[PDB]
Every structure is written in structure tokens, then in C-alpha cells.
Amino acid sequence: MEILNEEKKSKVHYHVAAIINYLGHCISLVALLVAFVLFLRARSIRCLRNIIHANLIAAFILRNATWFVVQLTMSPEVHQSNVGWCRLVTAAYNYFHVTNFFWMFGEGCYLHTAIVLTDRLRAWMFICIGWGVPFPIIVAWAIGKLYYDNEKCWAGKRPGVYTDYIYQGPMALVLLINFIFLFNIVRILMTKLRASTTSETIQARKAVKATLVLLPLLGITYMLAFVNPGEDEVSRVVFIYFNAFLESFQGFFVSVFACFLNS
Amino acid sequence: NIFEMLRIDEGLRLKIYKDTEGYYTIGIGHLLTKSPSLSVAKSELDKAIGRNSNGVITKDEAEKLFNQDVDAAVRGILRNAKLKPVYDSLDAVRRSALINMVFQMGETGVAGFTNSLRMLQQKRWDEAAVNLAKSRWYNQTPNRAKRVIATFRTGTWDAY
Ligand SMILES: CCCCN(CC1CC1)c1nc(C)nc2c(-c3c(OC)cc(Br)cc3OC)c(C)nn12
Ligand SMILES: CCCCCCCC/C=C/CCCCCCCC(=O)O
Ligand SMILES: CCCCCCCC/C=C/CCCCCCCC(=O)O
Ligand SMILES: CCCCCCCC/C=C/CCCCCCCC(=O)O
């Protein structure tokens, strides 16, 4: 009875969230594609810092394209079947997720180095950190999933296992190191380089300002994955819709960020 | 950028070492003293580094020595009548490639590339590049030489 009509209402709001989520991901993917070809066209594609931007954009394209494939594994039949291609899709998606953190760390490392030390050879260091280091981490995590949690296409939540820390711990650690980089960049920009106007100084204050704007935008998304929303109807629907808008436009925000630093 | 350029094609050492002839050196090829005693080697060092006495330096420390050697090198470039005018005419990137050559072969070594130098001062960089490559220099360290030459030809950092 009145339970069922309360159940039908939720299906609407969940179905609405799903539509926000598909829309945002399509807009983000087109925005990253447009930003990618813009970078590839410029002659400035040979400067180290534009190599870093374009690889960063590529890493986000792969993650956002893979999200669509992931949606085809959230079928209950597929999810319980734990078929092989089903686990390979989940691992590829987590790999790309780890490369997103490690390329942002790549951006932080370059910015800290550019103001402290006066291109195609040096790039290999960033390629190795951004695409390379996550590969053994994901392999390690997959060996973990095999012997201790081989279910649900490896996308299960099961209380007590920490197999996912194998790839989540490295993520938090490079974020922690980027925080140290940021304090020293601000520290250096505000003591020694207060009166400076080297080209790499102007463009560095632009980065710091843009990073300070982006950081809260992206930060809320990850802290909300820890909140228990609550049973208030107003509380649930708003939690569900705010989260779906922020998660799904992440790719859009990053493409804006990257194009801004092209200037 | 110029620090990373020379780090790349010469190398970086953080603890004092003796060079091929036996003198005490550190950083990117900064000679400390032909005095054979380490006493004078580490002494001259801290007088320079003006830090807590030691034989290991900071990556930070190396760049401050490196900047001293860059100064001495540009001083020598401007004192040389075949090199002064080429240098004065070049942009910042291409000046860096000229400083690179002086680190490897000295001022009088570079002054010997008379044809190429006139190419460069005529901002005629294609045909300078072919001259620089018909030389014993190109033949002996060909990877370093290709990087330095491409930097002359384009005026960018793209090769490093
Ligand atoms: C998209 C997937 C992960 C994104 N992400 C997580 C966001 C929630 C906090 C992230 N991960 C990492 C390792 N660094 C960052 C930064 C960041 C930085 O943070 C202290 C410091 C410096 Br200097 C440069 C920076 O980026 C150019 C930002 C803005 N986000 N961010
Ligand atoms: C240069 C810009 C032109 C780019 C055109 C390519 C666009 C790529 C879009 C891919 C979207 C993937 C399909 C998602 C549709 C979801 C709709 C639904 O399931 O209801
Ligand atoms: C006879 C029909 C049996 C049912 C088969 C249904 C599954 C068909 C396969 C679908 C996906 C094909 C492989 C996709 C792997 C993509 C890997 C990746 O992009 O990371
Ligand atoms: C443009 C450069 C892109 C580099 C991509 C190269 C790596 C792509 C890897 C995709 C899948 C990673 C997951 C591998 C897990 C192996 C274990 C398993 O799934 O059985």
C-alpha cells in the first residue's frame, strides 16, 4: 500500500539521478575531446608542460569513456556472474582512476621543479610516473582480488576486507605529497619571489590560484563518499542529486582548468 | 632550464670527487682545488658554500656553484672577439647552447668554428647546422652534439 507509492517515488528520484549522471559524462567527454585536439594542434605541443597537460587530458578521456562500459556491468545478472570480461572492465576503470591521481601529482611535481631549478627527454620521467607506476599497483590489487575477494566483478563492497587499500593507499599518499608541494610553492612565492616576474613566475601564480579554485570543487566529491546521508526525504534527494552533478561534471571542470593554464 | 640542460648532457654529483687528472671537484664539474690535500679541498668548499662544513652538498648547493660557473663562462665569452658578437645577437635559448659548447671545449675551442659562427650571427640556422656536424666534435659525442645543434636550429628546448 502506501509503502509501494513511497517506493515508486524513490525510483523516480534514482532514475532522475541516473539521467544527470549520463548527461554530465557525455558533456565532460566532448569537452575533453575538444580540449585534447586543441592541445595537439599547437606547435607548443613540444614544450614539456604541454606534454604533461595532453597526457593528463588523455588519462581523463580514457576514464570517462570507460565509465560507459562500466554501466553495462551494473546489470544484476552480470554483476553476480563475475564473468571474465566483467573483472577486466573493473580493473581498467580503477587503473585509469589511479592514473588520474598520478598525473595530477605529475602536474604538482613539475610546478615545484620549474620555480626551483632553471623537453622530450625529461618527459619520460612524467610518463613513467603517470602511466607506469600505476600498472604494478593494479596488478597487485588484482592478485589480491583473486585470492581473497573474487566476486561481483571486483566492484563489491564487503566489510572487513581491505584489498582496495592496495590501490587506494597510493592515491592518498600522492595527495599528501602534493599538499607539501603546495605549501612550499606558496611559501617560496611569498618570501623569495615576492618581487619576481620571470615568465615561469607569472604562469606559476596562475597555477596556484587555479589549483586553489579547483581543489575545493574536486574535494567535496571525495569527502561525500564517506557521509551517511540520512532518512529525511529532503536529505536523501538532495544528497543524491548534488553528488550526481559533482561526480559527473568532474571531467568538464578539469578540461576548463587545463585550457586555462594554456594561456 | 639551463641547469637541467647541463645536468642532462654532463651529469650531476653531490659528494666531492677527483677528476681524470686527480683534482678535487663536485657538482656539475666544479673544480675546487688542484691542491692534493683534501683539507684545502673541503676548506675552499665551505668558504664557497658558507654552510656547515661537509663533503656532501645540496642539490640546491650544486645550482649555486653552477651559477658561479655560468657567470665565469659568460665573462670569458664577452672577452673573446670572435664570440662576443655572435652571443650578443642570439636569443636566450640559443645563448644557452653556446654556453653549453664552452663548458665542454672552452672558449678557444668554440672560436675555431668560424664558418658556423658566421651562419649563426646571420640568423641562418639551417646551414650552420650542417657545418657544426662535419667536425671531430660531432663525431666523438654525437648525442650531446645533436641536442645542442637542434637547439641552434629551432631556438626551442624541444630536444632536452
Ligand atoms: C581527479 C582525480 C584526483 C584529483 N585529486 C583529488 C582532489 C580531491 C582533492 C587530486 N589529486 C592530487 C594527487 N592532487 C590534486 C590537486 C593538486 C594539489 O592538491 C593538494 C596540489 C598541487 Br601543487 C597541484 C594539484 O593539482 C594540479 C588538485 C587540485 N586535485 N588533486
Ligand atoms: C569533436 C567533437 C565531436 C565528438 C563526437 C563524439 C562524441 C562521443 C560521445 C560518446 C557518448 C557515449 C554514448 C552515451 C549515450 C548514453 C545515452 C543513454 O544511455 O541513455
Ligand atoms: C553468446 C553470448 C554470450 C553473452 C556474451 C555477453 C558479453 C559480450 C562481450 C561484451 C564485451 C566485449 C569485450 C569488452 C572488453 C573491453 C575491455 C576494456 O575496454 O577495458
Ligand atoms: C596512451 C597510453 C595508454 C596506456 C595504457 C596501457 C595500459 C592499459 C591497461 C588496461 C588494463 C589494466 C588492468 C590490467 C589488470 C591485469 C590483471 C587482470 O585484469 O586480469
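Residue 1 is the first one shown; counting continues down the chain.
Structure method, as recorded: X-ray crystallography, 2.2 Å.
From the backbone N, Cα and C atoms, a Cβ is placed for every residue, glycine too.
Less than 8 angstroms from the CB of A:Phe101 (mutagenesis position) sit A:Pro170, A:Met171, A:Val174, A:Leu175, each of them six or more residues away in the same chain. A:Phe101 to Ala (Swiss-Prot position 203) appears in Swiss-Prot as a published mutagenesis result, with the remark: Nearly abolishes antagonist binding.
What Swiss-Prot says about the mutagenesis result for A:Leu175 to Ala (Swiss-Prot position 280) is this: Nearly abolishes antagonist binding. Note on A:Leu175 (mutagenesis position): other Cβ atoms within 10 Å of its Cβ, all shown chains, come to 15.
What Swiss-Prot notes for the published mutagenesis of A:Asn178 to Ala (Swiss-Prot position 283) is this: Nearly abolishes antagonist binding. In this view, A:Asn178 (mutagenesis position) is surrounded by 20 other Cβ atoms within 10 Å of its Cβ, with every protein chain counted.
Swiss-Prot gives this note for the published mutagenesis A:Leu182 to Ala (Swiss-Prot position 287): Strongly reduces antagonist binding. There are 17 other Cβ atoms within 10 Å of the Cβ belonging to A:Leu182 (mutagenesis position).
Under its mutagenesis annotations, Swiss-Prot gives A:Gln250 to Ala (Swiss-Prot position 355) the following note: Increases antagonist binding. DSSP assigns A:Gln250 (mutagenesis position) to a helix.
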Write down the Cα-Cα distance for A:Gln250 (mutagenesis position) and A:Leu182 (mutagenesis position), rounded and given in Å.
21
Cα of A:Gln250 (mutagenesis position) to Cα of A:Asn178 (mutagenesis position): how many Å, rounded?
19
Check A:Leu175 (mutagenesis position) against DSSP and tell me helix, strand or coil, would you?
helix
Could you tell me the whole-number distance in Å between the Cα atoms of A:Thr118 and A:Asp119, where 3 residues in between were not modelled?
13
